[PDB]
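Asker: Please see the structure below; I have some questions.
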Amino acid sequence: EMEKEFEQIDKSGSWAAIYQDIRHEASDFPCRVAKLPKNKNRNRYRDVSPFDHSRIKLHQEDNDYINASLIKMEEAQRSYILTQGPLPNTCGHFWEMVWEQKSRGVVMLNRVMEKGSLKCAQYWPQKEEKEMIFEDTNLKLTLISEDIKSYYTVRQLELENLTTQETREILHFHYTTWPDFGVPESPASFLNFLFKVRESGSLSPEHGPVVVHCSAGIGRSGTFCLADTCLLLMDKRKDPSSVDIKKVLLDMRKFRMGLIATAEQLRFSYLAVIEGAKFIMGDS
């Protein structure tokens, strides 16, 4: 299994080089809509944009733009929407997208404030008595309950379409202990969070794709998604060896640029995968 390749790269200190070549090989597609002057304030990072071919479009004739990409993994048959942490002006959009795409879960792998700066808006209500209503998108959001734990918190939110008056339970999985641009050192904590996300059914085919985000929606998001798909493919085939993580990542990269922000996050992905393989291989 890839545990050997890991053993090698590690003992050869080739992680940075391995990673750079992935960059060298990554797809390049236009992000023209993202770059339109009108969408300037809809993007958190000038350098992180959704390709036009895979971007999620809002169902509104006004401005259908949201910095979000539909990562569609055909082989594994799993889809994810990776997106930047919503901005003060784009939280309505974010929830409109969650609604229109029929998402059931939202995986947040960052904190509103990191390294002294605001890396994401507070797009969800922290107290059940104080719900949020997104006037622009005409949606109401309410916290029904939350289960806070050591390094993560799961929240149960109710999103209501004030138009159709319809209601939906949205599960919010928030990893609170993962360093920006970092690795959550210990595949254990990551995998435990991953499996909690899985067990919720949020990742199931019967639901729209799960919305995964961090600040830019490429580093830690890439990691979550990469480790999950790799484990999914090993599962389908019940054959850990048939999985090439670099090929998997390069395929995710055709849907959104920059997934896996540092060589360590890549190294971490192997770790989480090789270790998650245990369980996936019958050692539940």
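Per Swiss-Prot, chain A residues shown: 2-285, in order.
Method of determination (from the header): X-ray crystallography, 2.5 Å.
Using the three backbone atoms N, Cα and C, a Cβ is placed for every residue, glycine included.
Straight out of Swiss-Prot:
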ACT_SITE  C215  active site, phosphocysteine intermediate
MUTAGEN   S50 to A or D  No phosphorylation
MUTAGEN   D181 to A  Substrate-trapping mutant
MUTAGEN   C215 to S  Catalytically inactive mutant; abolishes sulfhydration
Asker: Rounded to a whole number, how many Å is the Cα of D181 (mutagenesis position) away from the Cα of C215 (mutagenesis position)?
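Answerer: Between the alpha carbons of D181 (mutagenesis position) and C215 (mutagenesis position) there are 8 Å.
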Asker: Taking only the Cα atoms, work out how far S50 (mutagenesis position) lies from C215 (mutagenesis position), in Å, as a whole number.
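Answerer: About 14 Å separate the Cα atoms of these two residues.
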Asker: For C215 (mutagenesis position), which residues of its chain lie six or more apart in sequence with Cβ-Cβ distance below 8 Å?
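Answerer: Once residues fewer than 6 apart are set aside, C215 (mutagenesis position) is near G86, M109, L110, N111, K120, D181, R221, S222.
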Asker: In the three-state scheme derived from DSSP, which category covers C215 (mutagenesis position)?
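Answerer: DSSP call for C215 (mutagenesis position): coil, neither helix nor strand.
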Asker: What count of other C-beta atoms do you get within 10 angstroms of the C-beta of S50 (mutagenesis position), across all chains shown?
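Answerer: So the Cβ neighbour count for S50 (mutagenesis position) comes to 22.
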Asker: I'd like the number of other C-beta atoms within 10 A of the C-beta of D181 (mutagenesis position), please.
Answerer: 17
